[PDB]
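Asks: Quick one: structure below, then a few questions.
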Amino acid sequence: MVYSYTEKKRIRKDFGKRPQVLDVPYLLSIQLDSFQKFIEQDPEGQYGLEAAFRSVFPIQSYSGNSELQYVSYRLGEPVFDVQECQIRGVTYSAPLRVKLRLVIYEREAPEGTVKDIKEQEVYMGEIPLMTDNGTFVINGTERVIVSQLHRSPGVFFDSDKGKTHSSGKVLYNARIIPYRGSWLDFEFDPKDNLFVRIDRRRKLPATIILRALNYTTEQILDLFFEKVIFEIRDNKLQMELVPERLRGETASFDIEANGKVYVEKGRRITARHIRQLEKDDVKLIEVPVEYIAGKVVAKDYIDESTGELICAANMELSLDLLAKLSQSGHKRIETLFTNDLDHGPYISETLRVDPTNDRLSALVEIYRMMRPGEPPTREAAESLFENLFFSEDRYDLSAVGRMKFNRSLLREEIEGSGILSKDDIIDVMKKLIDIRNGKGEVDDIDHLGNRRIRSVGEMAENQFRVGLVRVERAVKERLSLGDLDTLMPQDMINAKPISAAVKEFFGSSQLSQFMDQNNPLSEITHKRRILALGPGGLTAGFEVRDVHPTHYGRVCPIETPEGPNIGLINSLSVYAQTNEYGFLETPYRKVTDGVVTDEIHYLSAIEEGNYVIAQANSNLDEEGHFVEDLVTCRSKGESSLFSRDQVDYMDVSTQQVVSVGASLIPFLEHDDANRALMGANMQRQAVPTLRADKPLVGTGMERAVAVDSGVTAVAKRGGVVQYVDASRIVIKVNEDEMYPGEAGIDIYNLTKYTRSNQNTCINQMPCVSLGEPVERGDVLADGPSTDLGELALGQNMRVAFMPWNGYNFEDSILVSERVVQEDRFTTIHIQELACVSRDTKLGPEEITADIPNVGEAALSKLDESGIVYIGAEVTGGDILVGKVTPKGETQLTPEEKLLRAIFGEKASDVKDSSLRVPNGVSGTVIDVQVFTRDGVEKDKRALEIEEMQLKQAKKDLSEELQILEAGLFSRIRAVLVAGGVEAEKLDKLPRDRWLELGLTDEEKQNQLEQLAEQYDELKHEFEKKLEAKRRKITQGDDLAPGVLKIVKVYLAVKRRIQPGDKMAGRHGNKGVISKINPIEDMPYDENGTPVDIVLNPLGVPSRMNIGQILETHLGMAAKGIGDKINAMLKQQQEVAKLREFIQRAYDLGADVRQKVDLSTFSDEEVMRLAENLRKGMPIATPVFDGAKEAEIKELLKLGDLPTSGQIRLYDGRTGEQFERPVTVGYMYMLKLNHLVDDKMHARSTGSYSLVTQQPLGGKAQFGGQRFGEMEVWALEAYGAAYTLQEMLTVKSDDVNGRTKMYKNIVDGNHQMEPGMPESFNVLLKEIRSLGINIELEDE
Amino acid sequence: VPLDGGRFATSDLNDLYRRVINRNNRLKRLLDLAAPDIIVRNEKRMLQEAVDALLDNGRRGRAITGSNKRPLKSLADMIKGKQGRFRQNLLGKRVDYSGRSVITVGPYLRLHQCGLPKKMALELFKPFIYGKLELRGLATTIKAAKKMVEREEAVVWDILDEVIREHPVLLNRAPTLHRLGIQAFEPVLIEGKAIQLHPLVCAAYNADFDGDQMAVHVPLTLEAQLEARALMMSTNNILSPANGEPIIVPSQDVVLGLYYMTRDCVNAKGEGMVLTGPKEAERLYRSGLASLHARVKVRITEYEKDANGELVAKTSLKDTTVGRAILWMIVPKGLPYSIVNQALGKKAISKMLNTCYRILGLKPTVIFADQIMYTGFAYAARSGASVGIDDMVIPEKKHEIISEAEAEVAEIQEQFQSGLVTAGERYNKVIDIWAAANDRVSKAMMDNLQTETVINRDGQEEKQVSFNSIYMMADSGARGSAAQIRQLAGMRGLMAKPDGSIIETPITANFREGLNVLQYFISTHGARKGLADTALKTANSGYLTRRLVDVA
Amino acid sequence: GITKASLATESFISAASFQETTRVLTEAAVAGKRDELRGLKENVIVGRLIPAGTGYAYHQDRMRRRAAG
Ligand SMILES: CC(=O)O[C@H]1[C@H](C)[C@H](O)[C@H](C)[C@@H](O)[C@@H]([C@H](C)OC(=O)C(C)(C)CC(=O)O)CC/C=C(/C)C(=O)Nc2cc(O)c3c4c(c(C)c(O)c3c2O)O[C@](C)(O/C=C/[C@H](O[C@H]2C[C@@H]3OCO[C@@H]3[C@@H](C)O2)[C@H]1C)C4=O
Ligand SMILES: [Mg+2]
């Protein structure tokens, strides 16, 4: 708040105007928040383990009045901690202990229990735990669960116009989608017949479900249709007329009452005629006996005398039928109100296609639909249909389902029952008919109000629920036969069944995946990710991939993969949040009257719909009145100019449209969206470097990405640094931030060189120095690819745009040797290689160091036990772990046998299985771990390690206690000196004896007490932490069946940079370093300074990304401000001269949001800042709020450098000039990890597959390249027959020709005696194994 | 067959075959036990079902494998698949003596060769190396030969140059489309893990340097070596089979060089002087006396073969420039000097190669084509062409055109509020006036950008085609196009909303200026649809070629 | 249409590649169809010289030996 302590070290000069009202929230919100609701104690039905329990519980037996209910649940402390869980390889998890209650009701009650045994916390399963950074450790490997996006449950009405039947006419269908349970589909057809289908199953006439709800034809007709009353009064047929019935119809006869003819025959009744009837209140008219020939009678009508049915309900009356129901004494006849435009006569004709009659009939016809071919049964059909949509067990919409359902049905209640009601289905049918009638619209799936966001917590809740249903069958099953007091709620509820539902998700699921950890941006951008397909959903359709108007501020427009799934991923936006109900909402600013108010307001996708939202980029001042009389705004799905005082809200930030990825691209507004996608897409691939650099050109998010992702080490509490080691950092907490008891100091243990998921190096460095004040929320130590708390994914360098003798040809990059000499793009890789000693039927394999047919030079690098020493530098082929496996009676041959007689060698009974270093990769062994089966005797090396780990543990634990004790006694010293101060007196006697001295009556005596209590706890907690650690060490690690022991060697390879490596800027510019050029031949400027990289200018115009050029220019300028300081610092001008110029930099001409110094202390503080600025002056280009040409050229003026951004350069070869200026500057460049010595493979003769003999890599010497169909055509188009035969015969599939060929290649005869490929030879046996006789004819 | 950790794994036929055997065996038994009719019929029906599941599964009940949900794969499913057969179908069998890796440039290569990583070649030619090692007697036996190259003994590298010398390798790229997707090269041993690919071929393959990876195949048998050299060889296919035009056309950097080489400004060093021949023209340029492009008369000797198979000679004073004089040094024999006397863009530079092929034949076109590349890259390098931010020039009248076209839109708006025009008639009107503006601004920055170098020779003024960097790129044909330049300086387009409509408020700014949130957000739909369309239409095209090669 | 005309192929091994394999095999096995190779697709399947290009000389040389004394 006016600048922090690690902010005092380096300040980034920030262009841009718009004040930031809201700051990037926690970027990990979604991932962390979700799992927090799942595992939690919620004193109610809110989603969580509590809620999932209350669903399946209590489980009661069948009538047996033996019930097993659920009390409460708890999470025990984890079995191993995160670090240990990772080393050993098991999952980081907590035991779930749930208190259960077994009640048995007396048989033939009044209900009362003979006995209820309460089983104390029966253990069911171990549910996994989430890291403080939101990853899970499944087996020793960090994993993220991606959030999923699906269609929210409720009711949804779609169209399906066009393609169906090609007659036009559209169609209208309704769909009820519950969170769990069967789907209910309603749909029309070309004849305007309403249909229903359960799941995707057979279509059934809609009315048939209503019958299953116990609705007779009369009440179904009575539900969906209005009543036309026909009166026989005096004689021949009167009728009631609602003056509104005549709209949209042409008069069919003389309509007359009250001695006045309102409408004549053939004149349609428009609003005028209707007005006359309405205002004249004409209730009853006289109608002809011929008008009812088409009108459908409503209820049943029988002849009172013969007691026989004259006409059944839903039958068309005729002029003759009126006679037969008129002479029976009927005054009134009810008919349907049917209008082909407003209220359609659909259901009436739907009944005519209905094969069923009564409820049992419909239930029969439904059950035979779901499970056909087998005879339906009454108890079965009734049970099934009641179990589909109406049972709390097999169906739930939950709250969101019920809420969106009721909300879309235009109801009041926003929360309700989790099942369907007769009212609900009838109401849904009513809504579908209303849309077909022209009133109402269909929703669209792509809108984010119908698109809901899941995440790990919700998924696990569902999975744990599944464990509970499959244990449920068991609980009832046992409670079926149970003896009274013998069994308890333990013998019944199992573990494996419940535990295995959750374990299968995190273990193998499309949503649990290796964290993309090559990179801090990689981590944080993976943890924020969306899916639109995956497991639960549609695993053509381009509509959903495309960008939607609701994506603004919710989903990133430009960060999505370019490929098979485009728009199928997205990423979460910068300020986006999971809605209370699970939608996606974005921040906004409330505009009351004419002022832009700083109250923030979160609007969901549908909430935002009706409001008018101003633009993030708008001009206001003073009181915050919109400067212009009209401002660009967007209201409902579209944007246009809006009046001064109209706007309800305004964008929070200029950023909120994009994502954390896109927000890191400087001058983004200047890059074409295709290359921008590619840019934000490639930035996650930057492998970290040896020297963490820092971006010279930036946005200002780099701090948030570094800190919010856990790669770094952040100060818990402020204080002064007591101790700084490359290992740990110990902070003496300030008293204002400190708790009363135990005092304290925060001991931060730094991560050291270690393997990332992608086999990159993740290593932390201390960024503060001994005894320096640090404030809460300050960066304590940098992580990989972070600088002084900011995010550096690569290293900026001097770049020149110009063709260099074609070495930059396509995207190829020409890099000076200076880059590789400076070791700046170097990368450290950590590979985990393993050696397993298994069990075979011939015998166990030994890890012994005695290996057949290897020299003393081979076995040198191994110890007595057979494992390579720590620190031994190794190369390709070197032996990491000696291993030998039994193979008996080799059965050699005559000439081999003579060979052994001459050279007198005893051929061993053991085969060489030793793990040896992969070919070509060379590094230093930085570690060895040895896991041994529990019960096999630990070997020498393994034993040394155990002792080593034991001693190392003790120093660490004691170290904790040692610093802790001094920190506590140092506080006792201060409290004892107030009120009883003895300065020299107190510190003479042994420190341990201080605790006796009490104090005068005061709270300080109670403070001394506190520190006492916490002291002794620490004394003992240390004891217990040490004991547990020791046991975890000595316990034999559990291994697989058959595995006696496993040795993991950890190699640290340092790869630098070479032709073939991938490099890219933030702007979507790829490249492959082509040649590495001497510093002598590099283009240089008049000053004699070479240039690091020569990029091709030709890549810029075609791909329109101009930011890369601004990024270059400003970069050059930034470097300018640095160089200038480097001169004033190398001149040691003074604090005064430097202070002036630096203030000059931070202002830069007008109207920026930066502010700045001369508050900073002119001596110790000012000089340190300039020293950190001397490399270049760090600059901030906000995303859409970013710098401008004028600001950039002006910074170049302060630079002493031309505005052009171009200089004179000289070819280092001829020493002669270059015609024209070339643009030189500093472009930030990432090294992606595609590095050529991963990708490169070659094979001569490798191993081969058993099923079909074909090249297959078994040594990781990769199987040969795959020759495809298209590649075959290419040989056929050329005339090359023999190249093709040798490709698909001798080189691959021919078990003979390969060997017959190989002997000739060395023999010096190039030929092939191809024979028949084993592929076809197999097809022959396969066809012939069928009843097909396939022979090869003739000769 | 067994696996590690002692578990076993086997084909699904076994689960199937076993059942057919069992039911069959039980049935045999049920006859000797004389079971009732109701049973032997049922056993017979059961036997029928198992035979069906073994043979073709899925035509009755779809039997599921033991303990495993997935229906067990049957004999019909072993032959069958997606599509037709698994054996030859994409894809399509793995093949020995191969490799692959990331590719880089190698402008040094002659058009017939390629950079092959040292290490790739050692493992690739391994049997050849072994036999040659003991053919010359540097290795006692094949085993010792293994140990020598396995040791990478210094003597083996020289033997590898032997096995490499005349021995082509096949290079292949990823979406093999026409037969040119595989071409033979002569390998040149290269330190490093990257494959180097002649730039001129990069076009036929559709191969970038942004990390595309390529595969190598060794032509083992003698018939394959002469096939590789005589059919699939690079130098033997220089022309696309779709149309006889050369596919070896100089690419981007090279054509920007020749464009900068043969070009002329109004006043330049050496203007007006005369030189004996191309030789002293180059002597003038490299020595710093004369500018590369200045109007100059020089004596040249051209040739026309207009005799009957015979080269005529004719010499004259041609009025030309210094650069064109120097470039003439590459052009072989019977081509007239006329071909290099023009400004030499990418289009003319292809027809140069074409005529060279149709007059002097193959061999001269190859060695010529190489030369064009070398010289193209080289002179382009001297030129110092670059792209700065001040290189993209926005028209001075732009703010005025947008403002004038914006009045039109508010006029049609006045007509719609007054009902003078229908909603649709309005919409169409506004779309057009905005449309006219785009053309107006575009052909504005193009006139200013194109000719604006305005210079003085001994007199007052004159104006020529601009020498501005970004313009040279588009005139030459190297990269960029009037459409893309227009997006940089003049306004860019009217984007379109996803449903296919076109927004009636174009993007009035461009990339030299900023695009704001809305302008950028709206651009997003076009980009997003763009990427999908190429990626689906890429796949859609392939399906077509499949159907096509099948019918022929 | 191109796709319709490729359906008919004298060689049944050619049709079994890209068509529905089950149907082709039955329909040929009933008629006892004799595939003479002679096409491209099938010779690749069976693993011999393509009856075009370098191989065109081979097949020719054999085809005349066939149906010949
Ligand atoms: C072994 C593994 O864990 O990889 C995981 C995981 C994606 C990654 O590894 C790693 C964290 C990776 O995210 C980064 C990394 C650098 O990757 C890449 O950048 C490249 C370029 C290589 C991406 C590519 O390959 O093109 C990059 C991320 C950046 C982007 C824009 C991106 O993510 N694009 C992307 C690409 C995909 O294709 C999928 C995908 C998928 C799901 C649910 C996704 O969200 C995907 C996705 O987002 O379902 C499919 C059918 O198959 C799913 C198979 C595997 O899942 C396991 C998970 C468990 O493992 C054991 O059982 C489980 C079961 C599902 O298999 C995959 C899902 C599937 O295609
Ligand atoms: Mg590419």
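Using the numbering of Swiss-Prot, the residues shown for chain B are 253-804, in order.
Cβ coordinates are placed from backbone N, Cα and C, and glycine is handled just like the others.
So Swiss-Prot lists these for the protein:
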type    : residues               : note
BINDING : B:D460, B:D462, B:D464 : Mg(2+) binding site
MUTAGEN : B:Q504 to P            : Resistant to antibiotics salinamide A and B
MUTAGEN : B:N690 to D            : Resistant to antibiotics salinamide A and B
MUTAGEN : B:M697 to V            : Resistant to antibiotics salinamide A and B
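For each feature listed, report its degree of burial, its nearest neighbours and the pertinent distances within the displayed model.
Replies: Residues within less than 8 Å, Cβ to Cβ, of B:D462 (Mg(2+) binding site) and separated from it by at least 6 positions along the same chain comprise none.
Secondary structure at B:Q504 (mutagenesis position), taken from DSSP and collapsed to helix, strand or coil, is coil. Sequence-distant contacts of B:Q504 (mutagenesis position), defined as residues of its own chain at least six apart whose C-beta falls under 8 angstroms from its C-beta, comprise B:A730, B:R731.
DSSP classifies B:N690 (mutagenesis position) as helix under the three-state reduction.
Spatially close to B:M697 (mutagenesis position) yet at least six residues away along the chain are B:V645, B:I646, B:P647, B:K650, B:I737, B:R738, B:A741, B:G742, judged by Cβ distances under 8 angstroms.
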Asks: Across all the protein chains here, work out how many other Cβ atoms are within 10 Å of the Cβ of B:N690 (mutagenesis position).
Replies: 20
Asks: C-alpha of B:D460 (Mg(2+) binding site) to C-alpha of B:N690 (mutagenesis position): distance in Å?
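Replies: Distance (Cα to Cα, whole Å): 33 Å.
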Asks: Sorry to bug you, but what's the C-alpha spacing from B:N690 (mutagenesis position) to B:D464 (Mg(2+) binding site), rounded to the closest Å?
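Replies: That separation, Cα to Cα, works out to 37 Å.
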Asks: Of these recorded positions, B:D462, B:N690, B:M697, which are close to chain A by the rule of a Cβ under 8 Å away?
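Replies: Correct list, in sequence order: B:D462.
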Asks: Given the binding-site residues B:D460, B:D464, which one has the fewest other C-beta atoms within 10 angstroms of its C-beta?
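Replies: Sparsest of the binding-site residues B:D460, B:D464 by Cβ contacts within 10 Å: B:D460.
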Asks: Less than 6 Å between Cβ and the nearest atom of ligand 2 is the rule; apply it to the mutagenesis positions B:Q504, B:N690, B:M697.
Replies: none
